[PDB]
Amino acid sequence: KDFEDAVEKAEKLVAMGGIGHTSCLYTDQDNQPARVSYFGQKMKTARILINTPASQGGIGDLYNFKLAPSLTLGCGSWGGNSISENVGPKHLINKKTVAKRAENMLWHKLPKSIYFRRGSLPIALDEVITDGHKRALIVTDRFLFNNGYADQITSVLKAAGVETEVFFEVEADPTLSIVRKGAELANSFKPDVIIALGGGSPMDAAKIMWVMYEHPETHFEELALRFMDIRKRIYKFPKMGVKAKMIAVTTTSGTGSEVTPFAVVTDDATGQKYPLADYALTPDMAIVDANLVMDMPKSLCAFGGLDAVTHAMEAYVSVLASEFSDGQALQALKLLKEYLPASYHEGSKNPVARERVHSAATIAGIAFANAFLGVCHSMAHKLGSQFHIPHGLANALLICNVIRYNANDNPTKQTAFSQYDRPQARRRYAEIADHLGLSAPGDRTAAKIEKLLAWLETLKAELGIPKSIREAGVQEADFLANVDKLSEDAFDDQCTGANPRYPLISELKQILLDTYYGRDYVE
Amino acid sequence: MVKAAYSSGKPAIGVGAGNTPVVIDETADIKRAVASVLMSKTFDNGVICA
Amino acid sequence: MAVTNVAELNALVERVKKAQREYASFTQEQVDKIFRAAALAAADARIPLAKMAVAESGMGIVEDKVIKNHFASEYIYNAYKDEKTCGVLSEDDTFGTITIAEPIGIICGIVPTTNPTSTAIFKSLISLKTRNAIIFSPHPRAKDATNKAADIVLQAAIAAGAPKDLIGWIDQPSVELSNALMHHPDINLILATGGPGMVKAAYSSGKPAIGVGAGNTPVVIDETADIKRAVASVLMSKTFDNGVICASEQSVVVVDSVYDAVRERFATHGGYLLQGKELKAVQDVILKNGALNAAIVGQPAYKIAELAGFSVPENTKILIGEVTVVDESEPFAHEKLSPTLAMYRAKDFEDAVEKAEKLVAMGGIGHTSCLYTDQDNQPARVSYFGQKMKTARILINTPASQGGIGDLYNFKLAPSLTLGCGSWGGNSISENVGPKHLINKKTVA
Amino acid sequence: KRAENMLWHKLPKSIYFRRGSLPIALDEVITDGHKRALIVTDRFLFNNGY
Amino acid sequence: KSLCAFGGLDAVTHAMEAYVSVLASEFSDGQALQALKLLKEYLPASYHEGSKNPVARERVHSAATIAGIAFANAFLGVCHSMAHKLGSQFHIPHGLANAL
Ligand SMILES: NC(=O)c1ccc[n+]([C@@H]2O[C@H](COP(=O)([O-])OP(=O)(O)OC[C@H]3O[C@@H](n4cnc5c(N)ncnc54)[C@H](O)[C@@H]3O)[C@@H](O)[C@H]2O)c1
Ligand SMILES: NC(=O)c1ccc[n+]([C@@H]2O[C@H](COP(=O)([O-])OP(=O)(O)OC[C@H]3O[C@@H](n4cnc5c(N)ncnc54)[C@H](O)[C@@H]3O)[C@@H](O)[C@H]2O)c1
Ligand SMILES: NC(=O)c1ccc[n+]([C@@H]2O[C@H](COP(=O)([O-])OP(=O)(O)OC[C@H]3O[C@@H](n4cnc5c(N)ncnc54)[C@H](O)[C@@H]3O)[C@@H](O)[C@H]2O)c1
Ligand SMILES: [Zn+2]
Ligand SMILES: [Zn+2]
């Protein structure tokens, strides 16, 4: 009685004899394009013939010139076949492939402008004035707002005629609860530039509230998913910068978060530190000036400067370490060898040493933005979030054992990478020990690692660092009850995938036990 | 035969039988649709598949 | 819910057949929502699924099943992220052809015991990508790890928009319950991975079956190779999950020009060269009754020597036996599924390929070979090796465990954990199985 | 008092490099919505398939 | 071979003038010295061999860009000022002019 009833009767006529062989349809194929697609969607055959005699049109190269000519017409898995096509010579081939080795594409991604000198805070802030920005949001710490550090930015900004607003309610660790508070302030103010004034946690909380202001429907449970490789991850970060730029003014001289695509934020429901890593979190401008670093106390200068040593030391031995980030990893260790003892003792009376340490933390930030950290920062994120040890103190205790852990000739379960030839972390640790001049002109490879370990054993001695985690204020009844949970949490903290060794969970608790009791790790 | 060709343990490329339901709606060419059915169904007295 | 015998098995397939025919009418847009959310929660549970598969079977390293469950959930998502499999694939206006994709239907899924949870992630993701269902029948040794792995993908898909019962699994397998599933009248495909006794059974039921076989991996290291690369890549891939992976390096063939330098590079590192009494003490522990015993499959290298009757150091990783004959009488020329090697010596490069041609004769006819040489300065040897070896994939300067599966070291092989061998080994694919093998392309001429 | 001139470190937004990363980097400019491209080459590089 | 020797010696002068310049800061001193370390060890190897030592032809192609990181932010000295005039007057190719 209708066209749509005729296809219904035809669907029951391919039910009795032959499930997916061949149907046919006669209509004007030019004036009716909606009926030739409804008939192709309903009929469960292998070939759909239109205005064609089915004997000459079922076989190929007649009336169509695009079907493959054959006299054995397949029906697919509807009729119990495995072709669903016309059988030709391409079904009897057994294709054999020869796959040669290729290397993973590396990169060197930085902010668009890294401005740095002694007093280049207002000269760099005049660039964001002339770019047409009229509404700015400034994310600071609570200490920096009460000490006039946030007033050095608002005085230059409001003198040119922009609308500023200061969010000064971040903590030492940027939990997720104080991020959605600033993201609620963001879309109620609608800024055009987010200035992340601060050293660590004020910058990591500003990068995530840059996401939730740009795309307010993103889930934190999908940002914190651990990938195996970037450019092949499941949750792609959306393209940001469509209504808000990011300026990154740093104050502490230990963390290069102004150039790295990292944002370590706490979940605040289970108490876990999650390093969120994708290159959409890179700021558009990093301002590293040493006028904000002069009045830094001695406890923050020693915690920061020893953290930036471990930044350039793990980015040099990593598997993603190429020739582009080996010069910056060694330059940041040359400056931190000569000036970090001078910047701690002399403090603010020796400004030319406080400036070089503040630059060497950012140069180390160039290194591990493109060649990520190893297993020392994977354990330091869990050790710092469990017992409230500040970041910079945690990885300073751990670095002397990870160097003895990674420097092995035949390690158990070396990692998989196409660029990484063999386990060669012991040679690259010896290339540091003579670039810094720590070695005599005649030495073996195993003797240069001892002079490297003896250097940062005295460097932590004259900087007020304790010898163990027990001397840092951790009870043995509390540490030994969580040393199995922290050894499994550090296995999947997304910095594990760049270590030269792929660590076992039994080996990661051996480093944590030998660092609490003050021993040295021996396999 | 398709049930027997896939019953021996070996990779098999089998094909089956089949009907061919034809739909001739109201906007078709009646002089083409009738003369093409008579040509293809009498082709070798309809021993051809499809 | 549970399935233990044939009376409620037919109630499981009839539940799946009802819920698949309303999933077969989905669009391209609302399948990519399901396929993304299923892979998003399958990589989230890479840690607990890896600890269950070692607690159940006890034949692997827990740290290696993490990056195998991660490979089966984010590399399978990345290659088939935007691939047309549901609606109109192509269309020609000058020739007048429309190519429409379809589903196949219910698929019998047969997982092995070596990869009990990673293939359950892989076969589930490529099934609901092509809008069809799958019924799992796990190995009885590791039945609880597979049924838990398919449950995380199912409960994440229903929250995304899938039907109520799309992925089913046999809760308690048997040799009769699995045979009753393969002879069911309303399933259409058998995705079956296992040994050579299973491929003969998967192609014996009257149904189109996509089977894969086992296989050796003869390695040819000629005189112009990188010795520091070739030794360090064999140790990485053979100790990857203690060699339970298909296409792991079961035997190497070194030329006589660099045979001594390769042995010294193996001896100073984690390899242990077996000498004299220890060589014969391990040849009677691998072949039990003319077949590979299940007591050494996936065990570490110090437990195989402990089962043989001596003691190696606890940190040794590869048991090397220098053998001479290429035959079925030598037990070291077989597939071992354990960190154990077999070093052969050849007098030339063209003699090393001849010994490698006889090493793909015993176990696995067309699975995987390998070759270590400089692929730029020697283009005539990479074409002579590709013409002589009758395998499905030829790996050059590549660890065979990470290089047999795709998207690692090559970026052009299709990533899959079911590696075909072609009609040499009694298969019908000769490729890596992806979502393009479960389509049933329909043309409109 | 003496002050110092503001220095900088300005680079391209992405510096992709390895042995064969020409088509893997060209897939980024495909997904950015670019539909019309102009390629400025030398006369030798056009006649030699580059 | 004529283009490999003209180019690789040009990139030596790129990293050597960007290291002694007055705009040379601590950010572009590591990249200026890294590009001279790679051009010392592989540029004789990349000229003699060529495509028979690809791992040496790759490091020279990377060391020219690492030197490009150096003089993008700390500009060249007086050697390239004379080489632009010496090369445009007598048609000496760039790379040969600043090498002399
Ligand atoms: N972005 C990254 O890639 C990255 C890398 C490492 C660590 N982090 C995160 O950052 C945190 C470390 O940050 P941090 O310790 O460098 O800074 P911080 O935010 O921890 O600052 C420490 C405290 O000192 C005060 N302070 C900050 N700057 C000061 C100054 N100039 N003068 C006087 N007092 C000052 C602040 O009030 C603050 O409470 C870690 O918790 C870690 O999670 C991020
Ligand atoms: N689409 C196509 O490719 C195509 C083409 C022509 C015919 N056909 C089908 O074939 C039929 C034509 O009659 P037919 O006599 O060729 O069909 P048939 O099934 O009787 O085929 C007979 C041939 O198949 C083999 N055979 C039959 N039963 C067998 C068994 N149990 N075990 C092993 N071998 C067996 C015999 O060797 C015999 O020569 C039609 O009904 C049609 O559906 C299909
Ligand atoms: N081709 C590949 O990519 C690949 C991948 C992994 C493993 N494999 C092969 O599989 C083996 C892994 O060990 P395994 O114990 O799984 O091998 P196996 O042959 O014992 O296979 C076990 C599975 O096959 C099924 N099976 C076994 N015998 C059967 C029969 N008679 N009828 C129906 N089903 C049957 C069972 O359901 C079981 O889950 C290796 O030896 C390897 O060669 C191949
Ligand atoms: Zn740090
Ligand atoms: Zn020049």
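What you see of chain E is 644-743, where the numbers are those given in Swiss-Prot.
Yeah, the Cβs are placed from backbone N, Cα and C, and that goes for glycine too.
If you look up Swiss-Prot, you'll see E:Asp653, E:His657, E:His723, E:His737 marked as Fe cation binding site, on the strength of experimental evidence. Quoted from Swiss-Prot, the note on mutagenesis experiment E:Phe670 to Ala, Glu or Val is: Disrupts spirosome formation. Affects the forward activity of ALDH.
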Query raised in the report: Taking the mean position of the Cβ atoms of E:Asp653, E:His657, E:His723, E:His737 as the Fe cation site, which residues outside that list, in the same chain, have a Cβ no more than 8 Å away, listed in sequence order?
Result: E:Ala654, E:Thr656, E:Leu719, E:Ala726, E:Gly738, E:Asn741
**Report entry** C-alpha spacing of E:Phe670 (mutagenesis position) relative to E:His723 (Fe cation binding site), in angstrom
**Finding:** 22
Query raised in the report: Of E:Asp653, E:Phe670, E:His723, E:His737, listed here as recorded positions, which sit with their C-beta under 8 angstroms from a C-beta of chain D?
Result: E:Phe670
Query raised in the report: What is the separation, in Å, between the Cα atoms of E:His657 (Fe cation binding site) and E:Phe670 (mutagenesis position)?
Result: 16
Query raised in the report: For E:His737 (Fe cation binding site), which DSSP three-state class applies?
Result: coil
Report task. Would you kindly give the Cα-Cα distance separating E:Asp653 (Fe cation binding site) and E:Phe670 (mutagenesis position), rounded to the nearest Å? Result -> 22
Report summary line: A correct count of other C-beta atoms within 10 Å of the C-beta of E:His657 (Fe cation binding site) gives 26
Report summary line: Per the under 8 Å Cβ criterion, the recorded positions E:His657, E:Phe670, E:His737 that neighbour chain A are E:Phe670
Report summary line: Here the recorded positions are E:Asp653, E:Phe670, E:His723, E:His737; the one whose Cβ sees the most other Cβ atoms within 10 Å is E:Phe670
Report summary line: E:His723 (Fe cation binding site) -> DSSP, reduced to three states, gives helix
